[PDB]
Structure formats: structure tokens, C-alpha cells
Amino acid sequence: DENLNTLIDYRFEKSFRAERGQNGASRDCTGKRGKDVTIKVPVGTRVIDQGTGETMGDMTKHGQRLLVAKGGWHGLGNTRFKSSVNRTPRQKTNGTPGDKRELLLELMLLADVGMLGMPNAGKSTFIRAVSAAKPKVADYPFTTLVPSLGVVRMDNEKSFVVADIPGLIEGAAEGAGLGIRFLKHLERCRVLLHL
Amino acid sequence: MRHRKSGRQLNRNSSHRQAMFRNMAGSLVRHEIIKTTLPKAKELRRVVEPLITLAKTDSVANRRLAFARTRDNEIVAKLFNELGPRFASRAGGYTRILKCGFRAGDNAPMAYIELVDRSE
Amino acid sequence: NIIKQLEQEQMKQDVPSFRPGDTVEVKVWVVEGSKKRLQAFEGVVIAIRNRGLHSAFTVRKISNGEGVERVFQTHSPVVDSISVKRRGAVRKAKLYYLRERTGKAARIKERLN
Amino acid sequence: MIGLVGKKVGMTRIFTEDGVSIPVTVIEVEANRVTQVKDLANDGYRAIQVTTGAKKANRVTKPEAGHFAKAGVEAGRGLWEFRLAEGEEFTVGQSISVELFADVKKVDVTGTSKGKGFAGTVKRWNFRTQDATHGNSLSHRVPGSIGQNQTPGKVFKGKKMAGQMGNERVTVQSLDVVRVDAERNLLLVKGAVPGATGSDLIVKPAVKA
Amino acid sequence: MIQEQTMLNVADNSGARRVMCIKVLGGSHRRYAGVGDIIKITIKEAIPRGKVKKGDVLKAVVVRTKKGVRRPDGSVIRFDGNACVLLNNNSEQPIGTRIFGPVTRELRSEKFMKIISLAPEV
Amino acid sequence: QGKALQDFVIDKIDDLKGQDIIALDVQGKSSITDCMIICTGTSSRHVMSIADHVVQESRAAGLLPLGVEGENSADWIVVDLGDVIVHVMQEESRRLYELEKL
RNA sequence: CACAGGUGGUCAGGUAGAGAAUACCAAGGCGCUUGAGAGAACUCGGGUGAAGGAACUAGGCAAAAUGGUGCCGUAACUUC
RNA sequence: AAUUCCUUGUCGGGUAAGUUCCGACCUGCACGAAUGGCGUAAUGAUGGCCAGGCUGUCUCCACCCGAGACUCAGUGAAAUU
RNA sequence: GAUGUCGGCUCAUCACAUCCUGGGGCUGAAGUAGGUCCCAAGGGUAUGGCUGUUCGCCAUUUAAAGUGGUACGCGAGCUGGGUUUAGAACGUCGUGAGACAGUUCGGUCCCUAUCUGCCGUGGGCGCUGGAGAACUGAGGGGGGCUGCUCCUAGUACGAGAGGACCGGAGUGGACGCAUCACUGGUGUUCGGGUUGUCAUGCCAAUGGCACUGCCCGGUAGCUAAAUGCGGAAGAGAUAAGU
RNA sequence: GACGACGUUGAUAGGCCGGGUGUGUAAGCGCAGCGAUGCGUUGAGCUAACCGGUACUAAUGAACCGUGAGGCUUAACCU
Ligand SMILES: Nc1nc2c(ncn2[C@@H]2O[C@H](COP(=O)(O)OP(=O)(O)NP(=O)(O)O)[C@@H](O)[C@H]2O)c(=O)[nH]1
Ligand SMILES: [Mg+2]
Ligand SMILES: [Mg+2]
Ligand SMILES: [Mg+2]
Ligand SMILES: [Mg+2]
Ligand SMILES: [Mg+2]
């Protein structure tokens, strides 16, 4: 979906259940198939499995559908195993089990303007001057821990999305602080404002 | 279901009803006294009395129209000449019904119907 | 008797008499909710049900290659003026057979009177 | 307050200034005269007995003649009772006019609907006619099944089948009144009321909102 | 009226010629479609070069009815032929660029101004 | 209101930067209105903003619009101001729907 | 059974019709050994029906529809 | 397949949607060459499918015309118990 | 010693282990929308293609297209498609007669209601002199469904997208009641056109028959597809809960 | 069955008059045309169940059933 641009709804990693397939009833009554389960996902997410995992597919445009786990096959009843050899089939086949899969979703920032500055710079307070987002602002280093979004709408027709990024220190290059991993949410912004 | 409906069926279709009334209407005026069942007599007045009223005025058109009913020239001949002057000074009620009990064959309500004076 | 009191007191006394099968212009009042304007409707009348205040007549129009039939109430205030240009010559009260035959093959005649 | 009792004379449309046609029912109401007034001490409930129209002297028998003479009222077609509304009062012999319906703007009409005689299941209870083809034999408008197998072993009360339909008291609620006439004694009510032309109707102010 | 499995003409130049009203929208047990209604149609005859193809399923708006349209003064608006305007499935907007034939005023009441505006009649 | 709503609508549309304002005096060709105004919209959001602006000012003026159509889709939205229909549509919609016929 | 069944041969009018079909009649013979009422549900035999036209149903079952003469014209296939 | 349990085999046509039908593949439980194999014009009160007209088959039944049903008069059963 | 079976149609009723509407608790409940659990049976709870199918898959709606009982409800209510006596054929088995929880084509569904039951409608008597009316109400029955739009409000919430609770007003779907004022249907009792034939002595003009001979309209009545109304608000005591 | 209205001191039903409705220019006469046919008389004739009036006809004087003051005890008043 184009509307979504965050994964806050999947940071609690709920267990999504596709209902048990209806058991075959007597008198040649075929059970109903379980209804499909659709999970709302933003555009641009990366799909990774745990254990020999690969990128199954990349979200491209709105409405694109990706198959992640195919449902189990139905269990054939005794009607399907009658022949001349055996005329009263007592054998029953269990339905093939569903796919138990671990999914990792990686999303990059969709903002148009990205900020990079020292913790002493007013990156967070600049969002307040350009938008109404209310991030945490204070007089101490590393006030913000995760990137936050903001939209600058001065006119109804035209607007752009600007995101503030947590500050980085002299030693952030090699690590030992917050690292350089929060610059991964870049290369998508059209312009990178520097404070 | 007979709401504001008139016209009895008499266990006959439209063709038989029209012919039976036509034959009975000519017979009644020819003799001035006939004996028939109560329902037949009561619906006969809705035939002969309009015919007499038409016969009150004598014209080539009326006689031809009167000939279209009862399909008999002699009946038309007696009308416009005999029953015309007698009923000229009368406004309706040319016929009256006299109940006379029941038949011995089928036990049906029997009644005579005749003209007003009959000149007898 | 009692009904006829409301019948007479509500009918219009300026209704023209038009024969079935004539070409009639009907001026109706159409409302958009703000302004009242007159809409014309030209066609040949095919059926008249003249019964007291409930009198009505059916007129037919061939517009854009499609036949449209519309009824009007002779005593309703929705109509404004009824006029006749050409008087048809048909010996039938109802002109329902015009629906089947095409207009070019259904040219009506004038009464010449 | 109370209502009136009258006779339906027919139905007619009403044309408004904007062209909208309102189909109304014309009800004539004669000036009802109160024959009795009831009290808690005697009957335990408050009501007034009224009459309308006129009845022939020969047809009127002595018992009701004394009933009319006691109240000083002439003969009437019938008698009815209307329940009072805890504060309104009427006196014996007072004539009831129609102009009191100039503010109710909502009336309830009760009357005996048309008699349709012995009606079938399809006509009365709006059942579904079975198929007229595909081998169907002597069963088109029949009701069909009328119960389950021997476990109930009976037919429940209130089961829908053929019977006498109509010719019973029917109430139509929340009927708009269009116009009321005093000098002509006419009441114009929007919509259709139960009963045939000439039948007696009872009109009352609406009880619902 | 207009019900399912009904042959329908077209009042626009989208490209279809004959469609099938095969499902009427509005609620459960919907029996009929009036003069202004949303119905589901399938294309039964269309121009090969038109904007729509054969067998497509989409939404349509009734324009003209055989039975007629009841005016508040006991006046009916009859027609010779049943016609509709084709609409997109997701958004109820006209597909054709023109309307051919007369259109009743009732579409104005139900806020269908696209058909009324570009219709050279009532 | 007559001959004054013509200038009132043009002022309101031009107040929000409408482009290529055209007024069609359809006195008798159309049986629903007296005049028509067609205006262009730069983008999808602009078309909705123009439509909301003209409707909102009309309510304050004293005329309630009879309805609008192009709400979900901003390709073409219409406003019914009684005797006047005002169309505001995108750049593409003014050629697919050629409104020079009336 | 005074039974809506079955039983061979001969005579073969007029009109319209190709005709022993069919419709009305001629000569001739009959009104079919229970009638009289009212016009409830429902059953049977029929007529018509707004809009849709098989959406009914196992199934276009039944109904509905076509139906004649003259002229023009008439496909795949084929043992021509 | 009049022959296939697995089977609604797989693909395509027809339909918005086709366990039926038609066209290709052969994994023929369990076709097969006078207990004849394949094709075949015409024919069929033969089986299956689709299209056009037509319609109360249906949505959804309504009214009407006759014969019973109902009442009166006369005659007057039956199964079952 | 016997049609009696599955499916479909008509008609339903009951239970709640509740599909929707109703009232809530928790939430990994920002909002809309969801997850789970409790109370709640008043009402409602789809149309088609395939197959005989119940069941299913598919297409498209709805708030939902609930789960079960009632001889897997209902054939002295209907259907006879499935299966299936007598015919025939294919595959297989057996030398064969024949057979096959293998397939294919065709193949009689009777009953006038005695009793209980139910739907309506009467007679007798009683209610303590008789009679004519009009009512209170002990009790019983019917109905109780809900979509969409607007204001509140683009407000609360939300960075934006998106988008409220409560309350109020309209407008629809299905169901029921009533009516014929309008639109229609029917209207073999009204008028007219027309074919064949016979009759009225003949022309003209009519009548009989041919499905009302075939048609065109159409009075009243009846009727729906037509138009009016209704589902309540409120009061008392409560379930879960606060 | 039953319910409702009326029975001469009556509009209950039928008939009649007027009106409405429906159909559509009746028959006859003469003219034009050889004829079919059209024209003026003419929106004529006819018109069921619908509306308003009208005793012209049918709802007869009657007779039948249904009674003659309505049980006992006690309680509150009236003599
Ligand atoms: N007067 C003034 N003070 C400012 C301005 N900008 C920042 N400051 C002050 O300097 C402080 C810097 O903190 P802040 O802006 O929150 O830093 P930050 O953008 O959050 N960076 P980080 O997330 O890494 O901590 C502010 O809290 C405020 O007190 C400015 O324009 N004017
Ligand atoms: Mg910061
Ligand atoms: Mg504004
Ligand atoms: Mg919007
Ligand atoms: Mg917004
Ligand atoms: Mg909104």
C-alpha cells in the first residue's frame, strides 16, 4: 500500500494464523477452504527468511501481491482409494502441513529530505519550526534514538516529507556509539540538509 | 369476488346466456305471460324493459336496432305498434314478478312475469 | 356529490380541446430548487384519458432517434400552455400502434376542416 | 384530546402550488353529540359516548330511544366511546365540531377493511406459488407442508393457512391531515384509509411521534 | 424495471453496444434498478477499437427505462429502449466522452452530474 | 442571484489561482443551467482544493450546492450551484472530455 | 352397465379450399335420462398480461413462437 | 471414450462464473482390429452441449371465461372398522 | 407382505456452542478498522455458472449470507434428477448361465379426511325476569430488520495519510398492513375493424358459428409493478459490566 | 350459516331521466366518383357494473316465538 510508510504495526511480531482447513465431512461433503490472510505492507520492504534466507521479492508498486506461504493440500477421503484390489478403503490421508516460516521485513526511509548533524545542532527543533511533529528536544547529546518523520505542508497542492536522524559523534565512524547504521535510511532523500 | 358487479351467470357461458334471454324476451312479449325461475325472471327485466323503452320511439333506425335484439321481425312488428302506445305514458316498471312456489321436478323457485296491464 | 365539489373548484377552465393524433406543444414548469423556467415538449398525442380532474393525455416524441412517451395532467399546475399546430386525421381514440411502425412510415394525415 | 367518527366518501388528489399531487381521502364528519359521560365513581374510568348521523324513527327501537332521550339527543347511526386524556372534560349533550383538528397535523384512522371472503393461502399470507410445470400435479396454490414428522405430532397454533380475510378492524397510524373544513364538514387526510366508500371510520389524534 | 439477465443498450460512446445487467447493487435481495441506480454489467457486444472489450465486468448507471419514471405529480417518463452509461469499477465515473439520447432529470437528484452536464437533452 | 454569481465564482476560483478560466453562456442550448464555467487544475490535490474552496464560499454566500461528483477521483469534479455548473478538471481531462460542444 | 373404448363394406351435395383436411350449411338426425341457485378457497380446460426474457428447472418439460403461394436467393460436407 | 477408481487428469475455446460439451497430450487400473478397428454424406418421436426468435418456466403472480367444489330438491356407494 | 429412499420446491418451528445488529472486559486497543472472552435468540440471515447433488469451487452483492435438532423436519403437500425390478451396451471377472459398494441410455409416485391438531365460520344452552346497545379488561396473538448521505467535524486522535464516541436530520433495500387518488394489467356483460360461411325474400343493414373466430381500445370491480403508513420514542425491573 | 341497509310513514333492488365514461363520425338521405370509396347531416349512434334524482315495478293487512313483577339467608338504611 502506498499509504503506509512505517512498520510500527509489526514491531510486536504477532503470530498470523490462516484458519484450519475444513475437515472432509461424511456423505461426500467437501470441506471449505480457509479464507486468505492478507497483511498490509508498505512499499519498498525487503523480505528475508530466517535460515538460508533470501529476498523472495521487493515491493514495487501499489497493489502488488507476493506469496509467502502456500496452504496445505486437502486430505483425500476413502472415496479416492477404492478399486478392484480394495473395495472397502479404511485408509485416510492427513492434510499436508502448512508452512511454518520466519519473516524479516527491512524497510528504508521514504522521506524526501534527510538531516545529518552533530548532537549539538538543532536537528530535532528544526522539525518543530517547519512542521508540527513534537519530537523530544533537550540540551543533552543523543536526545533522539530512532529516526522520526515530519511533513512540511505550507500549501495544499505541494508538500514534502522531511526526516530528522539521530546525531553522530567523531567516533561514530568505526562504532562504539550508535554506529553508522542509521545512515542506511538515506540515498532515497532527494536532498540532504546539513546543520 | 363480486364487488359492485352485476350480471348473473345462470350456469351458462356468454353465448348461451345471450341466446336464452333473446329467445325468452321474444316469447314473453308474444304472450305477455310466461312462467320461469326467479333468477331468470329477475335478469329478464334487464332485457325486455330496455327493449320496451327503445320501442317507445318509432323510427327506421330504432326498429333496425330493435331487430338486432330478439332476431325476429314479428316481435319487432308487435313492438312500436302495440306495446308502444300502452307504455308511452309509463316511466319504467313495465314488468312485474309473481312468485308461485316451486316445481315438482327439481324444486326450483317458480314465478310468473308479465306486463303491467296486458289489456285483458 | 361531495367529491364533485372539490373536483369543480380545483379544475382549470382554460383547457383546450384537442383531438387524438394531433401535434401538441406542452409548456411545463421545471424547478431546480431556485428558479422556475419553462421547458417545451413537442410531439404527437396518442392517448387521452379525460375523466374529471384526473384527466390525462399521453404524447409521444421521437428525439435523437429514440422514442419517448410522456403523460401530462390536464389540471395539474405543472403545465403552463397547451397549443396545437397540426390536427391529425385518425379514426381511433388510442394511437398505440405508432410505437411499432417507424416514424417515416407513420406519417399521419390532416383532417382538412 | 379525543378524535372524531365519520364516513368515507371517496379519494381524490390535491394539487399544490409547486405542482406536487397529494392523494388524499375525503371523510365527512357530522357534528357528534355526546350521549354519556363516564366517571370514576360510577364506572371507574373516564369516557364519553358519542353518536353521528341520523337514523330513521321506525328503525330505532324503544331501548335506544330512551337512551337518546335521556341525553336530549336525537337518533344516531351508531354509538362509540372515546377515552379522555386526564384533564379534558365534556358535558352530556354537547355537540362536537371538527375545527379542533387544526393543530394535531397527525391523525390515526381505524375502520373495518374490505371483506375479501374466504381467501387462499397465497392471497392471505402471501405464500409462494409452486411451479406450474415440470410434472407438478394438482398442487399450484396449495400451502404445502403444515408441520414436521411424528416428533411434534401436531399442528401448532397460529399456523398460516386459508380462511376469512378482511372485514375486520384495521388501524393505519401517522396519517397526515391536509385540510379541514368546518362549514362543509370535510376532513382531508393524506394517504389511503381502510374500508370501502360509505363505511364508518374512527379518526383519532396520533399517539406516536 | 431493470433486473438481472437483462439486455441493455448504451447511452455513451465508450465502445460497447449491448451489455447485460446481471447484478443490481443497493442492498440485499435487490430486485429492481430504477432510473438512477448502480448496476453490474457484462459486455455482450462492443466495437473492437473501443475503450472496452468483450466479456469485461464493470458498473453502469441506468438512464432510460421502458416502464418509466414517476414524477411527483403522477407523470411518467416512458422510453423506447433501455440504456446505461459505463463506469470504472473502483471509481464511479463515466468512461464514455459523450451521451447519445435524452436523460431524465432524476439523475440530478442522486448527484449524477457527469451524465446530466454532457447530455444534449433534458 | 443572477449575473452576479458569474463574477462571484470567477473571483473565488481566481482567488485560489485557477488557470484558463472560460465562461460559456449557455442560455438556451442546455435545459438545466444558464451559464457554465470550466477551469483547469494543476494537480490532483489542487483540483480538490479548488472544489472545496468554491463550495465553502457558496455556503457563506447563501447558496447550498446541490451536489458534487468528482470527490474520490480528482480528474473531474463538478459543483451544482443551482443555475450554474462549474467544472474544474485536470490538464488531461479537458481534452478527453472536449467541452467546446456546448 | 343404456360404458368418453373396439367393429368390415357401399352411398360421398353447396360455398371457400390443392384436397375424403378445415369453417359454415343442404337432405337427414340430434341437444348426449339429474335439475335449480351463489359465483368462496382449491382442482381441471382455456384467454390476456406492464418490465425483464430461461434468471425456473436434471432438462426450454409444458407452454409460447413459426407455419401458405409466387419470385429472388441458399453454406460446410458429400456416396454428387 | 457408452470403456479412466485416482479425476472436476492437464491446457485452450465457449460463459462474468462451465464436475456438462468441444479441441489437443496419453500416466489404455481395465481400447483394439469380423464376439470387427477408424472415418463417414444422408437418415433418427436417439444421448450430450451452445446460439437466435419466442414466451407466466421464473422474478411474481393478477384478472377473466367455463366445468366441479358450496346450498336446495331426487336417487344414492366404497375402501376401513 | 410392500411404493416411502437422497436431492430440490412450498411451509416452517425450536436450541444457542451468536453470522449481523445490541451491551461490555482485556489488549502487543493513537484513530478507523481488528485479536480474545462474557451477557444477550427480538429481528434478519443472497443471487447465478458447474454437478442429481447435500457439500463444495468460481463471479458478483449485503450487516451477515450462523451452527445444529425436529423419522439426517416436511412425498394421505409437489417433484422423481440420484439410486433403482423387468430392456440394452462398454470395461473386468467366469468355460458358461451371469455378476461387479464400475460406468452409460430408457423406465407407472394411488387415496372422496372417521378421530386428534390447526385455520375460519355457525347453531344450542348457560351467565338466575326478559330484551337492545355500549365498554373496562383475566388472558391470547401480530410486529420489533437495517444500509447510505449530511451536520456535529475534516473535530478528538494522528508527523501526515487516514479518521472518531455520543447526538440530531434525511434518503433507500427487504417484510407487513391498507387503498385504487395517479401509472398500468385484467376486464369472453361496452364500442369498433375484419376473414370464411349461413340466415333474416332480395340490395343496404344485422344476427348465428368458426378458441371471445381473429384483433383494436376500454366502464366498474379486483389487482401490483402503483402510493400511504409501521418497526419506535419512553417507563419499570435486570444479564455481563462499571 | 352469519353481518349490514330497507319494507309504502321507502330511494333497498330493478326500470326511467340527466350527467359522466368508453368506443368512435351509427342507420337513412343526397352529392362526387363507372366502381371500390369519400363527403354534409355528425364527435353522431350505442354505452355493463359508476354519480345525482325519480314509487313506474317488487318490498302485502298480517300471523309465530318471546309474558303477566322475577328464589332463600344475612348485612346497611327507610316505617
Ligand atoms: N536559542 C536557540 N536555541 C537553540 C536553537 N536550536 C537549538 N537550540 C538549543 O540547543 C539545544 C540542542 O538540542 P537539540 O536541538 O534537541 O539537538 P538534536 O536536534 O535533538 N540532536 P540529537 O538528536 O543528536 O540530540 C536545544 O534543545 C535548544 O536548547 C536555536 O535556533 N535557537
Ligand atoms: Mg536531534
Ligand atoms: Mg473556506
Ligand atoms: Mg473528500
Ligand atoms: Mg485530509
Ligand atoms: Mg466523509
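Following Swiss-Prot, chain A residues are numbered 50-244, in order.
Quick check of the header: electron microscopy, 2.4 Å.
Cβ atoms are placed via backbone N, Cα and C, with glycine included.
For the mutagenesis result A:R60 to A, the note given in Swiss-Prot is Slight increase in accumulation of pre-50S ribosomal subunit. Taking Cβ-Cβ distances under 8 Å and a sequence gap of 6 or more within the same chain, A:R60 (mutagenesis position) has no neighbours at all. In the three-state DSSP reading, A:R60 (mutagenesis position) counts as coil.
For the published mutagenesis A:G80 to E, Swiss-Prot gives the following note: Temperature-sensitive for growth at 42 degrees Celsius, defects in chromosome partitioning; when associated with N-85. The number of other CB atoms found within 10 A of the CB of A:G80 (mutagenesis position), across every protein chain shown, is 15.
The mutagenesis experiment A:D85 to N is recorded by Swiss-Prot, whose note states: Temperature-sensitive for growth at 42 degrees Celsius, defects in chromosome partitioning; when associated with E-80. When secondary structure is read from DSSP and collapsed to three states, A:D85 (mutagenesis position) falls in the coil class. Over all protein chains present, the Cβ of A:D85 (mutagenesis position) has 8 other Cβ atoms lying within 10 Å.
The note that Swiss-Prot attaches to the published mutagenesis A:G93 to D is: No effect on persister cell formation upon overexpression. Residue environment of A:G93 (mutagenesis position) contains 15 other Cβ atoms, counted within 10 Å of its Cβ in all protein chains.
Swiss-Prot gives this note for the published mutagenesis A:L159 to Q: Increased sensitivity to HU upon overexpression, supports normal growth, no effect in mazEF/relBE or tonB deletions. Counting Cβ atoms from all protein chains shown, A:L159 (mutagenesis position) has 18 others lying within 10 Å of its own Cβ.
DSSP assigns A:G163 (mutagenesis position) to a strand segment in the three-state reduction. Under 8 Å, Cβ to Cβ, and six or more positions away along its own chain, A:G163 (mutagenesis position) finds A:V211, A:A212, A:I214, A:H234, A:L235, A:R237, A:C238, A:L241, A:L242. The annotation that Swiss-Prot gives for the mutagenesis experiment A:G163 to V reads: Increased sensitivity to HU upon overexpression, supports normal growth, no effect in mazEF/relBE or tonB deletions.
In Swiss-Prot, a mutagenesis experiment is listed as A:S173 to N, annotated with the note No effect on persister cell formation upon overexpression. Neighbours of A:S173 (mutagenesis position), defined as other CB atoms within 10 A of its CB across all chains, total 24.
Under the DSSP three-state reduction, A:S173 (mutagenesis position) is assigned to helix. Residues annotated as Mg(2+) binding site in Swiss-Prot, with sequence analysis given as evidence: A:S173, A:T193.
Note on A:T193 (mutagenesis position): other Cβ atoms within 10 Å of its Cβ, all shown chains, come to 19. According to DSSP, A:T193 (mutagenesis position) is assigned to coil rather than to any helix or strand. For A:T193 to A, Swiss-Prot lists a mutagenesis experiment annotated as follows: No effect on persister cell formation upon overexpression.
A:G216 (mutagenesis position) falls within neither a helix nor a strand when secondary structure is assigned with DSSP, and so counts as coil. Annotation of the mutagenesis experiment A:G216 to A in Swiss-Prot: Increased sensitivity to HU upon overexpression, supports normal growth, no effect in mazEF/relBE or tonB deletions. No effect on persister cell formation upon overexpression.
The Cβ of A:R237 (mutagenesis position) has 13 other Cβ atoms within 10 Å, all protein chains considered. According to Swiss-Prot, the mutagenesis experiment A:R237 to C carries the annotation: Increased sensitivity to HU upon overexpression, supports normal growth, no effect in mazEF/relBE or tonB deletions.
Comparing A:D85 (mutagenesis position) with A:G216 (mutagenesis position), their Cα atoms are 44 Å apart once rounded. With respect to ligand 6, the mutagenesis positions A:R60, A:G80, A:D85, A:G93, A:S173 contribute no residue with a C-beta closer than 6 angstroms to one of its atoms.
Among the mutagenesis positions A:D85, A:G93, A:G163, A:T193, the ones whose Cβ sits under 6 Å from an atom of ligand 1 are, in sequence order, A:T193.
Among the mutagenesis positions A:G80, A:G93, A:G163, A:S173, A:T193, the residues whose Cβ sits under 6 Å from any atom of ligand 2 are A:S173, A:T193. Taking all protein chains in view, 23 other C-beta atoms sit within 10 angstroms of the C-beta of A:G216 (mutagenesis position).
With respect to their backbone Cα atoms, A:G93 (mutagenesis position) and A:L159 (mutagenesis position) stand 9 Å from each other.
Here A:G216 (mutagenesis position) is positioned 58 angstrom away from A:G80 (mutagenesis position), judged by their C-alpha atoms.
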